Amino acid sequence: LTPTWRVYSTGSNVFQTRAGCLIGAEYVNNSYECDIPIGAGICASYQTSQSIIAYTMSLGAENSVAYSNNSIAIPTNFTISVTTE
Amino acid sequence: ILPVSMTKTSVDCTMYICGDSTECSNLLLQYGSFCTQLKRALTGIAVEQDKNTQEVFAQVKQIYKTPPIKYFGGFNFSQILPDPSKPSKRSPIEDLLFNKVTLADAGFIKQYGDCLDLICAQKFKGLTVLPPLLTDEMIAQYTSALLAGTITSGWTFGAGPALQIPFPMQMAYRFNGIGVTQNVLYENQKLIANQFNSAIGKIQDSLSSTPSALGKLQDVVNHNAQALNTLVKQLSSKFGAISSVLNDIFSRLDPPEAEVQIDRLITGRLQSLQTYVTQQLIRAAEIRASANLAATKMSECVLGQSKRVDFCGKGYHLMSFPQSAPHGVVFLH
Amino acid sequence: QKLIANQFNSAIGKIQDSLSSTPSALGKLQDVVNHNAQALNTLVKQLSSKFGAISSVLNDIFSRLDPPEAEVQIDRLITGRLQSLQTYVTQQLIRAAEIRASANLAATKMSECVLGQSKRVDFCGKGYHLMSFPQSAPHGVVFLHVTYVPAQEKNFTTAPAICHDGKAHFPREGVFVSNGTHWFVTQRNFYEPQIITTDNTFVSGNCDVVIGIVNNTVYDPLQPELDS
Ligand SMILES: *[C@@H]1O[C@H](CO)[C@@H](O[C@@H]2O[C@H](CO)[C@@H](O)[C@H](O)[C@H]2NC(C)=O)[C@H](O)[C@H]1NC(C)=O
Ligand SMILES: *[C@@H]1O[C@H](CO)[C@@H](O[C@@H]2O[C@H](CO)[C@@H](O)[C@H](O)[C@H]2NC(C)=O)[C@H](O)[C@H]1NC(C)=O
Ligand SMILES: *[C@@H]1O[C@H](CO)[C@@H](O[C@@H]2O[C@H](CO)[C@@H](O)[C@H](O)[C@H]2NC(C)=O)[C@H](O)[C@H]1NC(C)=O
Ligand SMILES: *[C@@H]1O[C@H](CO)[C@@H](O[C@@H]2O[C@H](CO)[C@@H](O)[C@H](O)[C@H]2NC(C)=O)[C@H](O)[C@H]1NC(C)=O
Ligand SMILES: *[C@@H]1O[C@H](CO)[C@@H](O)[C@H](O)[C@H]1NC(C)=O
Ligand SMILES: *[C@@H]1O[C@H](CO)[C@@H](O)[C@H](O)[C@H]1NC(C)=O
C-alpha cells in the first residue's frame, strides 16, 4: 500500500523495536533527553552532519548518598525560589 | 492498591468496518471526516496515560543507590529492595505481584511475527496495543531509587539535596514528630525492629496467600477485554440489512438499493465506534482521577510524613513504601 | 533581610524573563481553547455530509424528489445531524467535568497556599512553602510560589545523646553536631552551633541504654559566676 513510499534505500539502518519497524533513523548508544517519544523507552531527536537519531532514554543523573553511622549534613545557606503554575 | 494507567489502543475505521472493499472506501468518503475525532481522542487518551505514568513515577531528578551493606539499625528491607540475581531487578514482593497479575496481560508480544490467539487475531480487526513509554524495568528503577532515597536521606531528598542520616536517628526524629519522645525508640529499638520484621513477613504471607486483594487492577483489564470483545462481536450485527457481508451484498444486490443497505450498515457500525470511544474516554477520566489521587498519596506519604488522619494507612502514620504493579502502584503503610 | 530581598527581586525578574520568553509554558490554557475550536469547527463542517442521501441541500432535495421518499431522505439527514449534536453534547459534558475538576483543584490550592502556609509536601510549589500569589489569566489562574531551598551543606560528627555525670542528655529541639575536637548544638535546618548547656538539653535516664552516647561536659550557667 502507498506504492510511492519506497523510502529510498537502506541508507539509514532499519532499527527494529518492540513497537514496530522504524525506517529513517540511526540508533545510538548514547542516552539523551527525550524529544519525540517513540515508545518503550526510545525517543528520537535531531542532532549532529545533522540527522535524525534514535536512542534509549535515561532515567536521570546517577547519585550515591555518603551514608555512615556517624555523619550528618546541615546546610549553611538557603535559596529563595519562585515557581509558576 | 491504586490504578495508574491503562492500555493504549488504536482502531482503523476503514479496515474495521469494510475490510478490503474499495467501493466501501469510496462510499465512506462521502461522509467527510468521521474518523479524525476518534483518532484524536484515542491519541489524547494515550498521551494522557503516558503523562499520568510520568507524573506518578518520575519525581526524582537523581538515581540514588543503596550501600552494599544492608544493615539499617537492625531493620531488614531485603524483601523490598531489588536484587541483581534476576534478569528483572525486582523485589520478592514485586515478583509475587507481577506473577499474580499476569493471568492476563496485553500479551507482552508486539513483534507480530510469532502470531502463527486473542490479541493478534483481533489485530486483523483493528485493535492494536501501543507499548508504554516506560518499561517495567525503568518503573522498577524509579521505585528502587525512591526507596533508597527514603531509607538513606529520609524526607530531605524530596525538597533539595539528599542529606544522609543514621536510620535510628531518622526514626527517632519521626517518632518525635508524632508526639513520642525519642528515648522510647532508643529503649525499644530491638522490639520495634522485631515487630517490623514480623509485619513484613506477614505482608509476604498475605500477598502469597490465595485471597487476592488486587481486584482493582484486574477490573480495568477485565473491562477493557470485555469492551473489545463486545466491539469485535458487534461486527456480526445485521443492522436491518439482509446480510452482514459487504462482498455478499455487492454480488447478490444491485447498486440502487445496495447503496442504502451499506449506508445503514455504516451508520450502525459508526454508532458502535462512537459508543466505544465514549466509554473509553469516560474510563480514561476515572482512571486519570485515580492517578491524581495516587500521585497525591505518593507525594504526601512517601516523600514525607503525613499528619492527616486515615490518609496514609490506618493509625498514626510513620512512612510509606511504593511498589510497582501492572498499570498501578502498591503502597506499604 | 537585604540578601533575602535581593534574592526575591531577582527571582521575580527571572519570572518575568521566563514568561516573556518565546517558549511559552502556558499550553494548558491554549489546549482547551484549541480543542473547543476544533470540536466546534468539525460540528459546523458536519452539515455538508450527505448521510447517504441523494443531496445535502434541502431546497434541491425538495424540488428534485417526490414526497414519498423525500420524507425518509430528510429523516435520514435529521437522524445523522441529531446523532452529531448528541455526540457534541457528550464531549461538552466530559470536558466540562474535567474543567470543574481542575477548577476545584485550583480553588483548593489558592485557599491553602495564598490564604495560609501549607505543610503538605509538593502541594504549594516545590520545597518548603512560604507563600503564594495568584494572577488572573484568560480562563485560568497563575500561581507564584515562594519556597525555601537549603544549600551549601557541611559534614559533621553527631551523637544521639551525651553523657556528662552518668546521665544521658537529649536535645530539646535540635541536633548534636561536632566540627571535630569540640561538640556543639544547632538547629536541624540551618547551621548555628551553640554550646551544649543544661538549657539546650534535657536529662532522662543513664548512660548505658542509648547506642552511640558520647562522653562530654554540660555547662551550668548559674553556679560559677552567681556564687554570691
Ligand atoms: C550564600 O552564599 C552566597 C555566595 O557565597 C552569599 O552571597 C554573598 O553574600 C555576601 C555578603 O552577604 C556578598 O558580599 C557577596 O557578594 C554575595 N555573593 C553572591 C554570589 O551572592 C550569601 O550571603 C550566602 N547566604 C548565607 C550564608 O546565608
Ligand atoms: C531480615 O530477616 C530475615 C529473616 O527471615 C533475613 O533472612 C531473609 O529471609 C527472607 C525470607 O525467608 C529471604 O527471602 C531472604 O533471602 C533472607 N535473607 C538472607 C540474607 O538470607 C534477612 O536477611 C534479614 N535482612 C537483613 C538483616 O537485612
Ligand atoms: C570547632 O570550632 C570551635 C570554634 O572555632 C573551636 O573551639 C575553640 O574555641 C576557642 C575559644 O575561642 C578558640 O580559641 C580555639 O581556637 C577554638 N579551636 C580551634 C581549633 O579553632 C573548636 O576547637 C573547633 N573544633 C574542631 C576544629 O575540631
Ligand atoms: C564514658 O566514661 C565511662 C567511664 O567509666 C566509660 O565506661 C567504660 O566502661 C567501664 C565502665 O562502665 C569501664 O571499663 C571504664 O570506666 C570505661 N572504659 C572501658 C574501656 O570500658 C564509657 O565507655 C565512656 N563513654 C564513651 C562513649 O567513651
Ligand atoms: C553501622 O554499624 C554496623 C555494626 O556492625 C555495621 O554493620 C554497618 O555497616 C554500619 N553502617 C555504616 C557504617 O554505614
Ligand atoms: C560529606 O562527604 C561526602 C563524601 O563523599 C560528600 O559526598 C557529601 O556531599 C558531604 N556532605 C556535606 C559536605 O555536607
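For chain B, we keep the numbers from Swiss-Prot: what you see runs 726-841, 848-1064, in order.
Header lists the method as electron microscopy, 3.8 Å.
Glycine too: its Cβ is placed from the backbone N, Cα and C atoms.
Taken from Swiss-Prot as is:
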| type | residues | note |
| --- | --- | --- |
| VARIANT | B:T859 to N | In strain: Lambda/C.37 |
| VARIANT | B:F888 to L | In strain: Eta/B.1.525 |
| VARIANT | B:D950 to N | In strain: Delta/B.1.617.2, Mu/B.1.621 |
| VARIANT | B:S982 to A | In strain: Alpha/B.1.1.7 |
| VARIANT | B:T1027 to I | In strain: Gamma/P.1 |
From variant positions B:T859, B:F888, B:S982, B:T1027, the one whose Cα lies nearest B:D950 (variant position): B:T859
Candidate with the highest Cβ count within 10 Å, taken from the variant positions B:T859, B:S982, B:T1027: B:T859
Cβ-based isolation winner (fewest other Cβ atoms within 10 Å) among the variant positions B:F888, B:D950: B:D950
Cα separation, B:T859 (variant position) to B:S982 (variant position) (Å, whole number): 31
Euclidean distance between Cα atoms of B:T1027 (variant position) and B:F888 (variant position), Å: 18
Rounded distance in angstrom between the Cα atoms of B:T1027 (variant position) and B:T859 (variant position): 32
Where B:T859 (variant position) falls in three-state DSSP terms: strand
